[PDB]
Every structure is written in C-alpha cells, then in structure tokens.
Amino acid sequence: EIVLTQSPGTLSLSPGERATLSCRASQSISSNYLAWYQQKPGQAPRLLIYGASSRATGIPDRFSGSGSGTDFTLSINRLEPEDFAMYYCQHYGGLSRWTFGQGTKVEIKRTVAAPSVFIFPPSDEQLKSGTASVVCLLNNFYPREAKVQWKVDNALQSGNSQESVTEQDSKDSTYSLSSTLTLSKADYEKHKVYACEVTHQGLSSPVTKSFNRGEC
Amino acid sequence: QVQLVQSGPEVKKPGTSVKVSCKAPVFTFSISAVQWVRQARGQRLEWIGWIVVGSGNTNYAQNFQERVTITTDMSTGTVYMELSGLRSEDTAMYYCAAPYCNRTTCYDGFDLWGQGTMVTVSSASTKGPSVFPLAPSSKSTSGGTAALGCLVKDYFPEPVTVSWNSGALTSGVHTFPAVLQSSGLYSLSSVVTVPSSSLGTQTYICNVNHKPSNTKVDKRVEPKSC
Amino acid sequence: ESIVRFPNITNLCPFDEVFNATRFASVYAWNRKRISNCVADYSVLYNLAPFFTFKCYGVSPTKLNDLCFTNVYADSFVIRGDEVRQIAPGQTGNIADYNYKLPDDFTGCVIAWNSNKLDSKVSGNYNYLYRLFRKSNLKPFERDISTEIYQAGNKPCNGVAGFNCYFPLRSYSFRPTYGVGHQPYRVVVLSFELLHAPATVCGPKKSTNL
Ligand SMILES: *[C@@H]1O[C@H](CO)[C@@H](O[C@@H]2O[C@H](CO)[C@@H](O)[C@H](O)[C@H]2NC(C)=O)[C@H](O)[C@H]1NC(C)=O
Ligand SMILES: *[C@@H]1O[C@H](CO)[C@@H](O[C@@H]2O[C@H](CO)[C@@H](O)[C@H](O)[C@H]2NC(C)=O)[C@H](O)[C@H]1NC(C)=O
C-alpha cells in the first residue's frame, strides 16, 4: 500500500530563506507520477509541478523540487506572500488508486509571542437564558501550539472546553485563541471560582486568569 | 484559466445520498478525465476517485467504494458524484478537479478545478443565530484597553457575517473560526479592543446578519460599571 | 411490346450473404467484402426489415438498377443507436471523426436498419467495441487495428494503463431495455467507385415472352 508522508509541514520561515519539502513514501514509485499543489485557505490548491521539476505555467524556477523511487522532495529558494500556503504532494500513477499527502504549513518566521489572556464572566442576558459560558481569550501568541486548561473552584476540566484557533492576523502575523466553558446555570450557581490557566512556549510560567462571580 | 461551474451547497439528513453537479462551461470532456476530492476545515484533501470521462471506467479508493458512484452527462458535458450512506462526519467541502484536455494532449495533473460545494450532514433547520454581549471587566480596564465580547452561538448554516458599528468599526476586530459545539451546532466569538476612556462615550453595537436564516440581529455591548 | 430478351440471371452478386449475417463486424474493423464480376442484384433491397432507413449520396435510389458501375466496396458495422445520422460525408461527430468517415465525393448510398433482437440480448453482448480517440483524425477509408494506449501527456506510458494514458476501445453497451435512440441499428454502405475496368458489376435486366 502507498503511504506518502510529507515533510515537517509546520514551516516557520523568514522571507527569502530556503525551504525543502520531502514527500517520503511507503513504496517505490516512478518519479513522474507525483505533483505538488499549493492552497491558500478558503480556495482550492493550484498546480506547481508537472514532472520532475517541470515548473508550472506562470510559476518560475522558484519551485524545482525533485526525488525518485521512494524519496521525493520540493524545494523553495525564496519566499513571497503567495508561497505561504498549504503544499500537497499527490500520486497519480496507473489505474491504481491516487494517493494524497497530509499537507505542509509554510508560514513566516516570527518572534515568540505571548497569549494576552483575558477571561470574561457570563453575561446577565445569557444567565436569564438558563446557560452560562466563560470565555478565555488568547491573543497575539506564537507559535500556534498552546494548551488551554480550565480550573473551576480549583477543580480540573478539559471536556467542556470548545477551542478554535484564528489564523495569524495580517496586522500582527500571530494567532488568537478562544476557549468557552459551556455549562448550565445550575453549574453557574454551584461553582464560585472560575479560571483559565494557559501554558505556552512564550510563557515560561503558565498564566492563570481568574475571575469571581461576586466582582465579575 | 476558465472556471468550472459547480452546484450550490445544501444540508441533508444522515443516511441520505447526495448528487453534486460539476460541469465545465465550454469544456466538453470528450476524452478528458476528472473526479472529486473532499476536505473538512483544515484537513487533508481526502481523495475520492478518478474517471476517464470519455470511457466511464471508475476507481473508488476502496474507502467509500460501496457508497460512491459516478456517471457523466456528455449531452450537456456534466460529471456526477453520488455519495450514499451519508453519516455525520461527511460534512465537508467538495471539490471537482480536472486537468486541461486539449483533444490531443492533457496537462498531466488536474489543474482546472471547481468552485467548491459545502455539504452538511448535521442537523437542524437553519439555526437563526442568537447573540449575547460580553462586557469587559470594569477593574480590568487599568491597561488603557477593554475587551468587549460578542458571542454568536448555535447557528446554522455556515458562518454568519459579524460586523462592529455597521461595518464602520474595524480597528482591533478579529472574527473567530467555526466553533462547532455540541450536536454539530456552530458558534463564533467577536471582540473589539477599544480605549477605556471611550467605553461610555461611544455606542458599540454588534451587527450580525445571517442571510440563510434572514436573521439580522443587533445587540449593544455596554460595559458594566462596578 | 419491345423485345428486351436477355440471357439468364447468370450468377447472383452475393449481398444477402453479407446482410443475412450471423454476426456482423464491429466498427473497430470492416467487413470490406469485395464483390466481383456478377449481376448487381441491388434491386432486391426492400425486404430487409420494417423501417429500413435508406438514403443515398449521388445515385438515384430506385433507378440505381440501370446505372452499371465499375466495382463495389461493401462493408458493414453495427453502430450505437442515435449515431445513425453520424454516417454521412462531411458531417463531424464521434464515430464519424474517429471510427469511419465517408469522403465528400462518396457517390454511393447508405443502408441502415434496426437490429434489436438479433444484436441486443438480456444478458448483454459486450463483444462489439468502438474507438475512443487517436493520435490524429483518420484519413477516409482507412482501417486502424493498433490497440496502443494513448499519450495524453508529455510522457509515454509504454504499457501502463494510467492517468492521461488511455485504452482505445469501449464496448457497445447493449441491453434490450434501452431506448429507440440507443437501440442498435445495422448500418452498411456500398461503394460505387469508378475505375479503369470493364465495369464487371451491373444490375440485371428483365425479359419479354415468346
Ligand atoms: C493541442 O495539442 C498540442 C498541445 O499543446 C498542440 O500542439 C503543440 O504545438 C506546439 C507549437 O509550438 C509544439 O511545440 C508541440 O510539440 C505541440 N504538441 C505536441 C504534443 O507535439 C496543439 O496546438 C493543440 N491544439 C489545440 C486545438 O489546442
Ligand atoms: C435476409 O434474410 C431474410 C430471411 O430469409 C430474407 O427475406 C426473405 O427473402 C425471400 C426472397 O428475397 C422471400 O421469399 C422471403 O419471404 C423473405 N423472408 C422474410 C422473413 O423477409 C432477406 O431477403 C435477406 N435480406 C437481404 C437483403 O439479403
């Protein structure tokens, strides 16, 4: 069976600097039936490689990755804003099934930012609705890998933590996160202390943003 | 290049079978080839298959082979894809991707791709969103800025447009991606970073317009003085 | 009352030997049955089958009998149902562009009749095939036998059946439950070309009494 694994996709790279995208496979395949595709989020990828290098129409010599047998790679010589996108290698050999690659996160090399953690008490209108959610706001943190953890009355929960990550905002080129602690109003009255402890690489010591329903 | 027209998104019940229409505008698939590929938000382009359209010979990826079928419509030059046994997690983007085929040669590798079709298995009838405020902590405005929250919860379908002060306010504004929370319900969050001195002086409104449910809702964030 | 007495019928030109076929030939090939010196029995044509679709390209359908020509090039092929009107000189299409094309100056006539029962069977007879593409459009009156996998890309696949490397034949999908537009008819054609020859193929003539 064909398992083609890509490079360490999470590329934090400074502009103009070189990049290399290995597409190591689980089997030997002809060096022609593989191509690389580049995707900006919210739209489909685009063709980059036709066969061997074979720089695509419009795309210059900038993308001249190679490889054969089980080894296949994609090389980037400089960096331009369009280069910062998902890269995909795909096998299309024979009548056999076409194998696809997981992806590669080509992004810009930045400083290690810290998440500005702000917690928010549930709004009175939402309480009148019979629900209660506490929002843990993470902003301008970098890199993406962040752990958000909830201690309520110094009791630990992770299950009712619905998180997602915003893309690097154009103005600052770094991620923002929000975790919501969805719970019924009965749980709101049952618990007094609510907090969000955040651990990040930019945070040597984990930061715990705490609020009290008496004051907040 | 040319853009291939693609059928509109819909939402269906689990266990249904979906037919999604992809047709090239002025490109008959005489000897051309195509088929569909699927992504969820931030995941891989999960391959589906490929057909030699002129031929009809199929390949079904041995994953959804028992539930995926393809036929073409040469007369109008449309290719089809039926996915039976639709279960929950099949909610994902659909792409129909074809290579350019000059009648004598095709550019090896599918390049001419479709628009993109959204498919939702999860329930239920569009949840016209309900919005609530999240006022910044009064004692937390010591830093010169306050975080005025804007929560949008449980809505269907795909994300609603959220604006601050009828779109005039854009400074320190970031919208938060899909927030599927329980039973597939989609939510989101919005916060604007504003000076503490301008809290009471200037009115701060969330302008949320959900066209699919035709639910245009406005709610004002008034920072509680404590 | 004019005497038109002529010698006997001589030897029947074997046509129904071709038309009364056990199994016709695929468009992939041609019967290309050459009929030699004999009496051109074209006259007997109406007793083929109900709804015999006939139309010529240069000879009177009925007065064809008297016009003796040089030789005959006869070939046959069953075709996909609606594609009957594809068989016509200077009319482009699918089969007419990659299977068999009639030159504009083809003086002969085209004969077509429905087959249905004889060809189509409930089990399905995928024996018949047809061309899918070619390097280039065939010259008229030419036969292609090569089963070479096509090169739609910049790379010759040699012998692997791959993307943009296709096989040139698909079968006649023939199920009797198909529509009239899909029902296999039987389209044959008879060449009436002129050459430098004593015109060894002429229609017979009737006779009077004594
Ligand atoms: C379709 O077939 C080919 C593909 O581009 C075209 O012919 C090419 O013409 C260029 C002219 O410089 C040659 O260099 C190539 O060698 C040709 N291709 C091949 C495979 O040999 C042809 O013009 C295209 N026709 C149409 C109608 O688009
Ligand atoms: C193909 O075969 C049919 C069946 O034998 C032929 O039709 C018969 O022709 C003879 C003389 O022409 C008639 O006496 C019979 O009545 C016909 N039978 C039927 C059922 O039609 C037919 O002539 C052959 N077709 C051609 C043009 O050769």
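Note that chain C carries Swiss-Prot numbering, so the residues on display, from first to last, are 324-533.
The deposited model was determined using electron microscopy, 4.4 Å.
Cβ coordinates come from backbone N, Cα and C, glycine included.
In Swiss-Prot, a mutagenesis experiment is listed as C:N331 to Q, annotated with the note Reduced viral infectivity. For the mutagenesis of C:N343 to Q, Swiss-Prot gives this note: Reduced viral infectivity. The structure shown keeps the original residue. One natural variant catalogued in Swiss-Prot, C:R408 to S, is accompanied by this note: In strain: Omicron/BA.2, Omicron/BA.2.12.1, Omicron/BA.2.75, Omicron/BA.4, Omicron/BA.5, Omicron/BQ.1.1, Omicron/XBB.1.5, Omicron/EG.5.1. Record note (Swiss-Prot), natural variant C:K444 to T: In strain: Omicron/BQ.1.1. The unchanged residue is displayed. C:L452 to Q appears in Swiss-Prot as a natural variant; the accompanying note says: In strain: Omicron/BA.2.12.1. According to Swiss-Prot, the naturally occurring change C:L452 to R is described as follows: In strain: Delta/B.1.617.2, Epsilon/B.1.427/B.1.429, Kappa/B.1.617.1, Lambda/C.37, 19B/501Y, Omicron/BA.4, Omicron/BA.5, Omicron/BQ.1.1; Contributes to cellular immunity evasion and increases infectivity. Recorded in Swiss-Prot as a natural variant, C:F456 to L carries the remark: In strain: Omicron/EG.5.1. Under its natural variant annotations, Swiss-Prot gives C:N460 to K the following note: In strain: Omicron/BA.2.75, Omicron/BQ.1.1, Omicron/XBB.1.5, Omicron/EG.5.1. One entry in Swiss-Prot concerns the mutagenesis experiment C:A475 to V. Its note says: Increased resistance to neutralizing antibodies. One mutagenesis experiment catalogued in Swiss-Prot, C:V483 to A, is accompanied by this note: Increased resistance to neutralizing antibodies. Quoted from Swiss-Prot, the note on the mutagenesis of C:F490 to L is: Increased resistance to neutralizing antibodies and human covalescent sera neutralization. Quoted from Swiss-Prot, the note on mutagenesis experiment C:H519 to P is: Increased resistance to human covalescent sera neutralization.
Feature annotations (Swiss-Prot) mapped to structure.
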residue : record               : DSSP (3 states)
C:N331  : mutagenesis position : coil
C:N343  : mutagenesis position : coil
C:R408  : variant position     : helix
C:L452  : variant position     : strand
C:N460  : variant position     : coil
C:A475  : mutagenesis position : coil
C:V483  : mutagenesis position : coil
C:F490  : mutagenesis position : coil
C:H519  : mutagenesis position : coil
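By the rule that a residue counts when its Cβ sits under 6 Å from some atom of ligand 2, the recorded positions C:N343, C:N460, C:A475, C:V483, C:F490 yield C:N343. Among the recorded positions C:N331, C:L452, C:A475, C:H519, none has a Cβ under 8 Å from a Cβ of chain A. The recorded positions listed here (C:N331, C:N343, C:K444, C:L452, C:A475, C:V483) include no residue with a Cα within 10 A of the Cα of C:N460 (variant position). Set side by side, the recorded positions C:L452, C:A475, C:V483 differ in how many other CB atoms lie within 10 angstroms of their CB, and the most is found at C:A475. Across the fold, the C-alpha of C:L452 (variant position) and the C-alpha of C:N331 (mutagenesis position) stand 43 Å from each other. Using Cα positions, the member of the recorded positions C:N331, C:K444, C:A475 nearest to C:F456 (variant position) is identified as C:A475. In sequence order, C:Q414 make up the list of same-chain residues 6 or more apart from C:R408 (variant position) whose Cβ falls under 8 Å from its Cβ.
Using a Cβ-Cβ cut-off of under 8 Å to chain B, the recorded positions C:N343, C:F456, C:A475, C:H519 reduce to C:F456, C:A475. For the recorded positions C:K444, C:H519, counting C-beta atoms within 10 A of each C-beta gives the highest total at C:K444. Here the candidates are the mutagenesis positions C:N331, C:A475, C:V483, C:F490, C:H519. The one whose C-alpha lies nearest to that of C:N343 (mutagenesis position) is C:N331. If you measure from the Cα atom of C:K444 (variant position) to that of C:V483 (mutagenesis position), you get 33 Å.
C:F490 (mutagenesis position) and C:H519 (mutagenesis position) have their C-alpha atoms 42 Å apart, to the nearest angstrom. Checking each of the mutagenesis positions C:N331, C:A475, C:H519 against C:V483 (mutagenesis position) by C-alpha distance, the shortest gap belongs to C:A475. Here the Cα atom of C:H519 (mutagenesis position) is found 27 Å from that of C:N331 (mutagenesis position). The separation of C:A475 (mutagenesis position) from C:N331 (mutagenesis position), Cα to Cα, is 60 Å.
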